[PDB]
Number of protein chains: 2
Amino acid sequence: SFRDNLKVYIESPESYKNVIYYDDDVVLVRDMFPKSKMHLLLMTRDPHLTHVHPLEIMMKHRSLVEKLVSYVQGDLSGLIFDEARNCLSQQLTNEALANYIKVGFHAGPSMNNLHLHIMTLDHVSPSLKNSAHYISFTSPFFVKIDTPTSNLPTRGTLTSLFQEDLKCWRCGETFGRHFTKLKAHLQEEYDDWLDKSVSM
Amino acid sequence: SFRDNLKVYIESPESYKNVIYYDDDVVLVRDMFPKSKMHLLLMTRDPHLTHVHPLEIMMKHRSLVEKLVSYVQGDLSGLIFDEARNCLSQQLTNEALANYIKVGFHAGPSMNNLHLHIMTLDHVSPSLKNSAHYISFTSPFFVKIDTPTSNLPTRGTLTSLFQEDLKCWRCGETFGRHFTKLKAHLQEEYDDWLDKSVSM
DNA sequence: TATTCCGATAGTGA
DNA sequence: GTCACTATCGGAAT
Ligand SMILES: [Zn+2]
Ligand SMILES: [Zn+2]
């Protein structure tokens, strides 16, 4: 099944150059279809935990949540900032980049192996091809890793999000269902953010 | 306006080789986007009648209706059969062709100059490109010229027809909204009809 | 809400 | 229900 496509990264990380980190516990791998300039996946290698739904992970597996956050903010932090500088600009400091990165799970992932998204905010990417892509990362469907448990969405409830009008995440401008127009505007927003960020 | 596109044929039929007949009263012209193998338009040149709605023509202009029918069955009859043989097959007799030709108005034409469609039944044509095309010629939206007045549709009432599932005019097979599949089937139906018709 | 391919659907401009 | 262009929307296979 296509839904098991990610299992090869946790089973044989030694085989993939796009696996930019692995140890006995986790794998950090580049998303094959990046939905922002930088888009990485952090995957547990635990044979049981990998098949636990991310909302259940957030609710009842706080040790794993803390462990993943610890990887992101510690041992993988330098690596992630270098990936971001290569994907965006060498001229961007850790401080600028940290405020331009989000980390979270999809509330309804299609792939069955638990994967934590670590990505830049731009959503400027050739692989961003439709409204559902965009909405999945910019609505409550994207469950940020620091969401309090009492604020988690209920499994299966967010279907209707995907039919809503499009709004730019940065400035709030609306685009109805005109995805192509949104796309062009996201480019502009990135150009703007970059100019402002390097200008210090 | 694009809606006045046909007026050139009644104003200056002398200028167009695809005007296959003209006199002081009418013009017979090839449809520029034929929706069957043969698709002709018979147009009154009368400055007033040309802008009368076809349903009003059918209801209250019986002399013009009779005159158009007289052209079709009389002085233009040989011409129409030749067009049909060239468009379909030389091997088809007048008798076979007469049962494979329909004559009628659209209940809601876009073009403003009154035009009577004279066309073969096949609907096999590169210009037949969507469901609305097909439905416009095979439903009550196509008002056959011999429709009794008491059985005419009311102006503006047939909008909903265009959303219905597709059915083959010849054998009744249904295709949902799969237009491409209908198209392929119409080809087959034409091949079948042709084989049967020349086989005397 | 995995991608990709095809095709139906919708709005516009002329 | 003029055409033609663009883009959105929808199902199916993988
Ligand atoms: Zn914006
Ligand atoms: Zn049929």
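Chain B uses Swiss-Prot numbers throughout; the residues present, in order, are 33-232.
Quick check of the header: X-ray crystallography, 1.9 Å.
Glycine residues also receive a Cβ, built from the backbone N, Cα and C atoms like all the rest.
Neighbour density for B:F34 (mutagenesis position): within 10 A of its CB lie 7 other CB atoms from the protein chains shown. Here Swiss-Prot describes B:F34 to A as a published mutagenesis experiment; the accompanying note says: Decreased affinity for DNA.
A sphere of 10 angstroms centred on the C-beta of B:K67 (mutagenesis position) encloses 21 other C-beta atoms. The note that Swiss-Prot attaches to the published mutagenesis B:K67 to E is: Loss of enzyme activity. Strongly reduced affinity for DNA.
Taken from Swiss-Prot, the feature active site, nucleophile applies to B:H147, supported by a curator's inference. Neighbour count (other Cβ atoms within 10 Å of the Cβ, all protein chains): 23 for B:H147 (active site, nucleophile).
Experimental mutagenesis is annotated in Swiss-Prot for B:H149 to A, with the remark: Nearly abolishes enzyme activity. For B:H149 (mutagenesis position), the same-chain residues lying six or more positions away in sequence with a CB closer than 8 A to its CB are B:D63, B:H71, B:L72, B:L73, B:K134, B:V135, B:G136, B:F137, B:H138, B:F169, B:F174.
The DSSP secondary structure for B:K161 (mutagenesis position) is coil. According to Swiss-Prot, the mutagenesis experiment B:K161 to A carries the following note: Strongly decreases abolishes enzyme activity. Decreased affinity for DNA.
Quoted from Swiss-Prot, the note attached to the mutagenesis of B:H165 to A states: Slightly decreased enzyme activity.
Non-local neighbourhood of B:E221 (Zn(2+) binding site): B:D154, B:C200, B:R202, B:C203, each in the same chain, at least six residues away, with C-beta under 8 Å from its C-beta. Secondary structure at B:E221 (Zn(2+) binding site), taken from DSSP and collapsed to helix, strand or coil, is helix. Residues annotated as Zn(2+) binding site in Swiss-Prot: B:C200, B:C203, B:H217, B:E221.
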B:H165 (mutagenesis position) as reference: those recorded positions from B:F34, B:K67, B:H147, B:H217 with C-alpha within 10 Å of it: B:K67
Listed in sequence order, residues not in B:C200, B:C203, B:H217, B:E221 with Cβ within 8 Å of the centre of the Zn(2+) site Cβ atoms: B:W201, B:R202, B:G204, B:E205, B:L214, B:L218, B:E220
Largest tally of Cβ atoms lying within 10 Å of a Cβ, found at which of the mutagenesis positions B:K161, B:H165: B:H165
Minimum Cα separation from B:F34 (mutagenesis position), reported as the residue among recorded positions B:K67, B:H147, B:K161, B:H217 that achieves it: B:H147
